[PDB]
Amino acid sequence: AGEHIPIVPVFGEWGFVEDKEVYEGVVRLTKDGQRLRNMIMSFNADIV
Amino acid sequence: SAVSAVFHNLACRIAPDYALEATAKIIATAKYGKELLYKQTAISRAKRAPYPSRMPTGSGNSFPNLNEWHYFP
């Protein structure tokens, strides 16, 4: 029924590399710190 | 390995029988041969204890699962 695309995506932080959509949320960089925090935590659990 | 340990200490044990005391080279190497045969035993027995009756797996693993295992893990 649409003569234009009925799918309009909302983006967070957004831009282009060159001729390619690139986007990221707020959780991208937290994957680095969170897994690291758990590694140190889980090792010291064994000592206890 | 154990054949080449014992004869240094054997030289120590026969010294009282012969009414003397073994020299410094014999007694030290005898202790070294005693240690050598125990190096493999020491490393095998150098392994961390099994966990006590209180020990969770947390919630960071997939599913909460069971928690507080005995000496099983």
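Shown for chain A, in order and in Swiss-Prot numbering: 294-341.
Placed from the backbone N, Cα and C atoms, the Cβ positions cover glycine too.
For the mutagenesis result A:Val303 to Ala, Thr, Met or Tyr, the note given in Swiss-Prot is Overpackaging. Close to A:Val303 (mutagenesis position) in the fold, though at least 6 residues off in sequence, lies no residue with a CB less than 8 Å from its CB.
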Where A:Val303 (mutagenesis position) sits in the secondary structure, as DSSP reduces it to three classes: coil
